[PDB]
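*Asks:* Below are the structure tokens for one structure; questions will follow.
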Amino acid sequence: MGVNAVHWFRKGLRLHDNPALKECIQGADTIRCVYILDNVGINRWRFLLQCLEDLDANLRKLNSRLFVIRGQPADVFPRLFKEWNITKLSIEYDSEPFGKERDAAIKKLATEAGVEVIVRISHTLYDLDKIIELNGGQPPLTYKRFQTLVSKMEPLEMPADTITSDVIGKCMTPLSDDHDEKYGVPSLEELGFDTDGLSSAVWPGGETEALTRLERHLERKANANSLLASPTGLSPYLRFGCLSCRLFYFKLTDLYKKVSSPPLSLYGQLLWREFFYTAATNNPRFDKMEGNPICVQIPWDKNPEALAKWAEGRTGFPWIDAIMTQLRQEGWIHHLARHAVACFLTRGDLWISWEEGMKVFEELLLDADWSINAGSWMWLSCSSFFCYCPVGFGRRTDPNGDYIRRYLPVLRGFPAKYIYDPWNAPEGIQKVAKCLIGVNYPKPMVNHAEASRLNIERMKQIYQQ
Amino acid sequence: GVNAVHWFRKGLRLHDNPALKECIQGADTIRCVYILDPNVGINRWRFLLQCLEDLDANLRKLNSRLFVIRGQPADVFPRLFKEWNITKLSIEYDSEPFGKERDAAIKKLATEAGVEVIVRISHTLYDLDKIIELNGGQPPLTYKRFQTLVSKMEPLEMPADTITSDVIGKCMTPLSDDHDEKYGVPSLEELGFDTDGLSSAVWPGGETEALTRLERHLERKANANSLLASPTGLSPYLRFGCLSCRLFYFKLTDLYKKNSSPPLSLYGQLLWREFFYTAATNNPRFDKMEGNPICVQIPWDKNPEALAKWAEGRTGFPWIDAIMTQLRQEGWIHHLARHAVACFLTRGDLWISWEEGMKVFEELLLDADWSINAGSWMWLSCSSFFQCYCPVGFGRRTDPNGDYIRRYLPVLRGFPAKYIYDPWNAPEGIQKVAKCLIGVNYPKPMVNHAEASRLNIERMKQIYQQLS
Ligand SMILES: Cc1ccc(-n2nc3c(c2NC(=O)c2ccc(C)c(C)c2)CSC3)c(C)c1
Ligand SMILES: Cc1ccc(-n2nc3c(c2NC(=O)c2ccc(C)c(C)c2)CSC3)c(C)c1
């Protein structure tokens, strides 16, 4: 009896600009926010778990708690509907095809149980289906066309009001005394992860951290060092929904006017994100080659041993290996570093499928969703949307090689003259550095000049086809 | 003639035994001895005695025997030197401070008697002193720096040749027909133990068992069940020396190669061993809080009754009690189960000193040496190395049906999975049909976890504010 509401957290792990949760509370006697735990690496799971602990803490401020439940949503929700006597369920819209299919299945389960479902857009700046409509029923496959469509859209509506005590009103959350025992956020070890020797996260999760960084980021806006994680970086918080894209949009617009009509390059980060979400939303095989209508079909090498050396940073190229080590250790690498390793794996040196690189980035990268990961890997491998040197790229960006020394400590003894090509160092240099190439650090896995010359010919064959 | 003794302590094996190999060279006679030197529980003693009978049986294949002697080494060895007219003594090096002090005293006594002492490294992958020298004179206290040091060392030389007929050559072992009466391996009852109702060992000791399980482990390598002892587990055989760390290292590399550059993660089990041995070797108070230069001073509770409930698996938390029951009964628990009970006792629930948990583990755990035990307990209690699990939720997450609980806490077998991890929440009618009244046939929880852990988190946060 009564109006009992559940808001389902997946993305949008925040209380600000949360229109679905705002609407779910309206007219509700009770409210319960739930997160349901279904390649994913340990840095992704730690960021998520920290996101849920920050949500729980913020909900405690409102005399509520987060409910964490393990299971598959299709089995879990029929039980919750009855146990809690639910009449309304709310979600932030998910544009990605697998999320679409999951949410369509839950909507059917909810309707059959008599539960009304509130769906609101708030993970993207725009209604992706409306952009596709203005473009004639197909997503744009060029960024400039996307810019044209966006510039004709209506102005962005204001972000939804933050969930506070005034919004909650008389709505309450029923809680047992053993809430943590049944619904608490688990630790990594409670999920069976090996955390031995794990250091403190370079990217701590949560809306609180995201809003702290947003304020520091904007105050700052008002190279070798670029390779390292910035304390005001926002990319993972946008992927998990800790930071609203619309709030970030409006704060940037507000800053720009304080210091007219801003160029759309002002929103370059947000717009590239929307582009890939829009391209992917109606393409269930967007993350594949075969069966993907927009993906060029290319005969990639099948080489699991070469793939493993790339994935684990054992290529013998310190520039490539340091990037993949920072990626694995911390979960974020510079955009141009993503270019560098993606080129090395696919069209550049190894000629391995972009699907394999995408799968590694899905496990390790914090800030790249399914759509953005698939679209970027297709783009950089010349597979859709119409060769870096693994020595010179790093040497030009960081001549002293401090980046290599930070993430490949075994190379720390090498001078800047050989830090990016240690195989060229004389034996005496290697001995004083206590690192014999081919013993303490591997030899380069390919001759870059020979491999790149071959692959360049292969793709020219593809594109003359 | 040249009469030699090889002193077994660790390294209870004939393969990759450089000290024994060097001792045999140029010797006319050889005698292998183990000295039973007066907390160690019955499962540790049984594993040891099975290692010694495997050693004795493998020495019989070479027309030799193991000589087992009860006494203190500083008293026994002056007698043996004269009785057997010994001029050669060999040992595998012991990095741990108490073993270091003992061996220095025996080396002095041997020199006084005119006996040369042969010492060879073979219990650890590396020369721990060479690691510390490379680091500038102090051990690394982060595992990342230790990995950096290890990746700069020379490649490991191959393990020593197995003691065979060929290696023994002309050397021989004088034997009497009364050998078992004088020097035999004793039984547990013969050491005064109560073995009534003891079931057959889940972890049988010895080099033969170790090498069998190594072969199966390599083949297999080529969840709720994780909690149970694996038939291919190697951890206790590495602690006792039935299996060489260096042999394991080389079989792992060979399996990997059949790339030439495996990540260090491949050898993860071995390097964490080496890390704690290195940290402990020059620290004679490594197992203490006061007077230990690397350990944060924390005002732990003194509560012997709560410690006893934890040690004996009477906490009232079935996940905790099942783990401690498996540990007592078999001598091995999963690594994550060790985290669970360590957090419950120290930083999590009871606020009892990590020194007390280490002493219980020292008595019951088969696979954790002094250095690894002390280092792990300091680590998990946030007391060193620059460092809260739910006692209901963790088990429920790991084994939802509760089969682990039903296996080790049979009084709870009747409870459904819904309450098997928190049986105090079960309605009385469930408790009645399960024939286990909570507070009568199985104790109530000894603490309110939510209240205890919240207060102890605040205690620890104050500790690190004082430090900062
Ligand atoms: C309370 C307690 C006592 C002992 C052991 N324990 N027992 C054995 C070993 C270890 N420790 C570890 O592996 C280890 C590795 C990394 C880190 C960061 C820690 C904290 C422990 C390796 S050999 C057999 C454990 C796991 C917990
Ligand atoms: C291999 C790889 C995977 C993923 C990402 N990656 N990660 C994140 C984002 C993106 N892609 C882009 O920005 C982007 C924009 C324009 C073009 C033409 C391309 C090719 C990528 C935006 S949000 C966080 C990148 C940079 C490379």
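Residue numbering for chain B follows Swiss-Prot, covering 2-39, 46-229, 240-275, 279-407, 412-492 in order.
This entry, so its header tells us, was determined using X-ray crystallography, 2.0 Å.
A Cβ is built for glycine as well, from the same backbone N, Cα and C atoms used for every other residue.
Features from Swiss-Prot:
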MUTAGEN   B:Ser71 to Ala  Phosphomimetic mutant that leads to stabilization of the protein; when associated with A-280
BINDING   B:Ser252, B:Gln289, B:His355, B:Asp387, B:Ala388, B:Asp389  FAD binding site
MUTAGEN   B:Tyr273 to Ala  Reduced interaction with MAP1LC3B and significant decrease in its autophagy-mediated degradation; when associated with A-276
MUTAGEN   B:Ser280 to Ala  Phosphomimetic mutant that leads to stabilization of the protein; when associated with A-71
MUTAGEN   B:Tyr287 to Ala  No effect on its interaction with MAP1LC3B and moderate decrease in its autophagy-mediated degradation; when associated with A-290
MUTAGEN   B:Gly336 to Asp  Abolishes transcriptional repression of target genes. Abolishes interaction with PER2
MUTAGEN   B:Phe405 to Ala  Decreases affinity for FBXL3. Slightly increases affinity for PER2
MUTAGEN   B:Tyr488 to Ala  No effect on its interaction with MAP1LC3B and moderate decrease in its autophagy-mediated degradation; when associated with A-491
MUTAGEN   B:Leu491 to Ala  No effect on its interaction with MAP1LC3B and moderate decrease in its autophagy-mediated degradation; when associated with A-488
*Asks:* If you pair up every Cα among B:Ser252, B:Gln289, B:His355, B:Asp387, B:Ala388, B:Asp389, the residues annotated as binding FAD, what's the maximum separation in angstrom, rounded to an integer?
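*Replies:* Binding-site diameter by Cα atoms for FAD: 15 Å.
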*Asks:* Taking the center of the Cβ atoms of B:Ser252, B:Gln289, B:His355, B:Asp387, B:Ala388, B:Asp389 at the recorded FAD site, which other residues in this chain have a Cβ no more than 8 Å from that point?
*Replies:* B:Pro253, B:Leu255, B:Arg256, B:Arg293, B:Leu385, B:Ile392
*Asks:* Quick one: Cα separation, B:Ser71 (mutagenesis position) versus B:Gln289 (FAD binding site), in Å?
*Replies:* 34
*Asks:* Between B:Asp389 (FAD binding site) and B:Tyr273 (mutagenesis position), what is the CA-CA distance rounded to a whole number of Å?
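*Replies:* B:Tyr273 (mutagenesis position) has its Cα 28 Å from the Cα of B:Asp389 (FAD binding site).
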*Asks:* Counting only residues 6+ apart in the same chain, whose Cβ is under 8 Å from the Cβ of B:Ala388 (FAD binding site)?
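*Replies:* Those within reach of B:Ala388 (FAD binding site), by Cβ under 8 Å and sequence separation of 6 or more, are B:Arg256, B:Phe381, B:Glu382, B:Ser396.
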*Asks:* List, in residue order, those recorded positions out of B:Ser252, B:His355, B:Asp387, B:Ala388, B:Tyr488 with a Cβ under 6 Å from any atom belonging to ligand 1.
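*Replies:* Cβ < 6 Å from ligand 1, in sequence order: B:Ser252, B:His355, B:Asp387, B:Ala388.
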*Asks:* Of the binding-site residues listed here (B:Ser252, B:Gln289, B:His355), which is spatially closest to B:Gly336 (mutagenesis position) when Cα positions are compared?
*Replies:* B:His355
*Asks:* If you count other Cβ atoms within 10 Å of each one's Cβ, which of the recorded positions B:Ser71, B:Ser252, B:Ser280 has the most?
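*Replies:* Answer returned by the neighbour count: B:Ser71.
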*Asks:* Would you kindly determine which recorded positions in the set B:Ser71, B:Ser252, B:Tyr273, B:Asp389, B:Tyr488 have their Cβ under 8 angstroms from any Cβ of chain A, listing them in sequence order or replying 'none'?
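*Replies:* Among the recorded positions B:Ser71, B:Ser252, B:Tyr273, B:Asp389, B:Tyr488, not one has a Cβ sitting under 8 Å from a Cβ of chain A.
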*Asks:* Ignoring the 6 unmodelled residues, how many Å lie between the Cα of B:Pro39 and the Cα of B:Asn46?
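*Replies:* The separation between B:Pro39 and B:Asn46 at their Cα atoms is 10 Å.
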*Asks:* Mind checking which of B:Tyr287, B:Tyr488 has the fewest other CB atoms within 10 A of its CB? They're the mutagenesis positions.
*Replies:* B:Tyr488
*Asks:* By CA distance, which of the binding-site residues (B:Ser252, B:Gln289, B:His355, B:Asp387) lies nearest to B:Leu491 (mutagenesis position)?
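*Replies:* Among B:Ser252, B:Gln289, B:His355, B:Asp387, B:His355.
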*Asks:* When the Cα-Cα distance from B:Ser252 (FAD binding site) is computed for each of the mutagenesis positions B:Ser280, B:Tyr287, B:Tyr488, which gives the smallest value?
*Replies:* B:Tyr287
*Asks:* Can you tell which of the recorded positions B:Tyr273, B:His355, B:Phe405, B:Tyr488 lies nearest to B:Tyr287 (mutagenesis position) in space, using Cα positions?
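*Replies:* Answer for the nearest of the recorded positions: B:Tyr273.
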*Asks:* Taking only the recorded positions B:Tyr273, B:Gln289, B:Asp387, B:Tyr488, which one has a CA atom nearest to the CA atom of B:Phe405 (mutagenesis position)?
*Replies:* B:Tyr488
*Asks:* Excluding near sequence neighbours, so keeping only residues 6 or more apart in the same chain, what lies with its CB under 8 A of B:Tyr273 (mutagenesis position)?
*Replies:* B:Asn279, B:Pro282, B:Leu286
*Asks:* Could you tell me the C-alpha distance between B:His355 (FAD binding site) and B:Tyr488 (mutagenesis position) in angstrom, no decimals?
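*Replies:* Between the alpha carbons of B:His355 (FAD binding site) and B:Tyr488 (mutagenesis position) there are 26 Å.
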